[PDB]
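Contents: one structure, followed by commentary.
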Amino acid sequence: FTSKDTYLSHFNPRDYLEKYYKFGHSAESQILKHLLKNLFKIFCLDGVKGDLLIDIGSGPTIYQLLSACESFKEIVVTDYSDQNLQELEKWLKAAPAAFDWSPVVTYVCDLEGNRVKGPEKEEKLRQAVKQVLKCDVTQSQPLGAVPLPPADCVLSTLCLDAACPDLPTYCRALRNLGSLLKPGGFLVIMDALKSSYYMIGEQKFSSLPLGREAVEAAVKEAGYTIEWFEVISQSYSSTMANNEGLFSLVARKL
Ligand SMILES: C[S@@+](CC[C@H](N)C(=O)[O-])C[C@H]1O[C@@H](n2cnc3c(N)ncnc32)[C@H](O)[C@@H]1O
Ligand SMILES: COc1cccc2c(=O)ccoc12
């Protein structure tokens, strides 16, 4: 299985964004649309809200925070890769080399009923993100020495399957994310099903191939109660990954 040090050195953030999030009718854009609709449902319709949301394994992406910034005063973004956090920071600071998220932002504005336009939505997200932190989900203290208040919600999109080499580590990671959550707080996970790798160009990265039953069992083992669980059949392009759909779940910490 891919060593975690490979993420520091070989995960190219700009290449990842170009391959998966350009949003130019690709499998990658169909998956992105589905993820955005579910995140809108959770944070805007279901009213998952609070003072603090921690996004775990954010990579260099912000799409997973666009609806969340309407419901949370503060968002903390985290990743194992320092290069990924620097790419995020380019967008947060509105630096010239920042990735163009405007088609994704417009799509979320449309989903939300065109209450606001792209620039207002972006400013709301930029104001919500106060901290950009290193994290390691495999550790009992994922945020290391950095203290944070217990969060109202922990979100993790397409991270846990890449971070966990086996099922015991995956259950342990759910427990470690739980240490960041307030009692009764929400856990929101979205990831690929039955995927054993993903590609960024010629660079291969391992993935833990879990089925829906093993994911649900691990969340219950780790001390959560599931509110809803959805499986989609849509898979990534054959050149990208070997998954059999994706899942999304919302649970509460016991
Ligand atoms: C496939 S990307 C998902 C990125 C983003 N959340 C998205 O939805 O596109 C996997 C992310 O997991 C991060 N990662 C890998 N191992 C990790 C670990 N042990 N702890 C935290 N993050 C880790 C990588 O650095 C990378 O940003
Ligand atoms: C967009 O990122 C991905 C694309 C496809 C598959 C995976 C995976 O199996 C684990 C982590 O990330 C993935």
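All residue numbers given for chain A refer to Swiss-Prot; the residues shown span 5-28, 31-260 in order.
This entry, so its header tells us, was determined using X-ray crystallography, 1.4 Å.
Heads up, the Cβ atoms here are built off N, Cα and C, so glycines get one too.
According to Swiss-Prot:
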BINDING   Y20, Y25, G63, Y69, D85, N90, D142, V143, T163  S-adenosyl-L-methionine binding site
BINDING   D197, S213  nicotinamide binding site
MUTAGEN   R18 to K  Has no effect on N-methyltransferase activity
MUTAGEN   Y20 to A  Loss of N-methyltransferase activity
MUTAGEN   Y20 to F  Decreases N-methyltransferase activity
MUTAGEN   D197 to A  Loss of N-methyltransferase activity
MUTAGEN   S201 to A  Has no effect on N-methyltransferase activity
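Locations of recorded Swiss-Prot features on the structure.
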residue	record	Cβ within 10 Å
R18	mutagenesis position	13
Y20	mutagenesis position	22
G63	S-adenosyl-L-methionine binding site	28
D85	S-adenosyl-L-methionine binding site	26
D142	S-adenosyl-L-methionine binding site	19
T163	S-adenosyl-L-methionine binding site	23
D197	mutagenesis position	22
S201	mutagenesis position	24
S213	nicotinamide binding site	25
Rounded Cα-Cα span from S213 (nicotinamide binding site) to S201 (mutagenesis position), Å: 6
Residues among the recorded positions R18, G63, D85, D142, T163, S213 that border ligand 1 - Cβ under 6 angstroms, in sequence order: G63, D85, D142, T163
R18 (mutagenesis position) - helix vs strand vs coil (DSSP): helix
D142 (S-adenosyl-L-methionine binding site): secondary structure state under DSSP, collapsed to three categories: coil
Of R18, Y20, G63, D142, recorded positions neighbouring ligand 2, Cβ under 6 A: none
C-alpha spacing of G63 (S-adenosyl-L-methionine binding site) relative to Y20 (mutagenesis position), in angstrom: 14
